[PDB]
Amino acid sequence: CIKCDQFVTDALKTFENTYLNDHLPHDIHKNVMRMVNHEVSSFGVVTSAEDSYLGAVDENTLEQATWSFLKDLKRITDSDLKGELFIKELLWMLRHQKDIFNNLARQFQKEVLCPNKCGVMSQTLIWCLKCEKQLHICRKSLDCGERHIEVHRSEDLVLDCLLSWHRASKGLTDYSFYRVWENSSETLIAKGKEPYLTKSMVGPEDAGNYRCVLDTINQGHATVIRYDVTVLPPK
Ligand SMILES: [Ca+2]
Ligand SMILES: [Ca+2]
Ligand SMILES: [Cl-]
């Protein structure tokens, strides 16, 4: 994906126009750049199989890969290498950075990509072949499950609808909280950016069922959690 990044293509222009002069005779510059561009353009190419993980990463991972690449490219131009030794180390550096990119992509795939265990998460990916940015949808069943909540009369009732991946999901709008009556109809009792609902001084009338619905701009609901609330007598 690093060919997609302006910093990389700016750096490669400077590499060719300014720094190669210091390391190589002019009449090998253009073919050396063909080697460099070829290597760089292959980052994240998939060859079917089990390396589809290579094909897209999020913007943070691209950024890490870009800066890793820039550091190693500068190391090369700052070096005292010339001639064949320079070319050899340049190619090895590009192969090494490709491995680093692959390790970053594998880490992204394992820990960061679609970490939700329920609900629908949206993530922003850069696709490495043609540099397209796209919203990726991680779709699982919307209902995340049911909380059993007990609260003593006259204490505060708090319903929490925050999941760990909500902060990273894209396009979220509001959390709606509903009271779900015994005839199964429901009443909207809060709606806004707050991932929780507070009801002060609960009484027996607050006992029953509630539901949170987290919505998105255009990808449908992202989370539902249900709450079964018992109001206990005072201690
Ligand atoms: Ca960012
Ligand atoms: Ca030689
Ligand atoms: Cl869990």
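The numbers used for chain A are those of Swiss-Prot, and the residues that appear cover 22-256, in sequence.
So this one's X-ray crystallography, 1.8 Å, going by the header.
Yeah, the Cβs are placed from backbone N, Cα and C, and that goes for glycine too.
According to Swiss-Prot, the feature domain 'Ig-like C2-type' maps to 167-251. Where Swiss-Prot documents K154 to A as a mutagenesis experiment, the accompanying text is: Decreases adhesion to oocytes. Swiss-Prot lists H157 to A among its mutagenesis entries, and the accompanying note reads: Abolishes adhesion to oocytes. What Swiss-Prot says about the mutagenesis result for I158 to R is this: Strongly decreases adhesion to oocytes. Under the heading of mutagenesis, Swiss-Prot lists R160 to A and annotates it as follows: Abolishes adhesion to oocytes. Mutagenesis annotation in Swiss-Prot: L163 to A, described as Decreases adhesion to oocytes; the structure shown retains the original residue.
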For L163 (mutagenesis position) and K154 (mutagenesis position), what Cα-Cα distance in Å is obtained after rounding to a whole number? 25
Which ones in the same chain are close to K154 (mutagenesis position), with CB under 8 Å and 6+ residues apart in sequence? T145, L146, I147, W148
Over all shown protein chains, what is the count of other CB atoms within 10 A of the CB belonging to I158 (mutagenesis position)? 13
Which residue counts does DSSP give the domain 'Ig-like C2-type' (167-251) for helix, strand and coil? 6 helix, 48 strand, 31 coil
Determine, from DSSP, whether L163 (mutagenesis position) sits in helix, strand or coil. coil
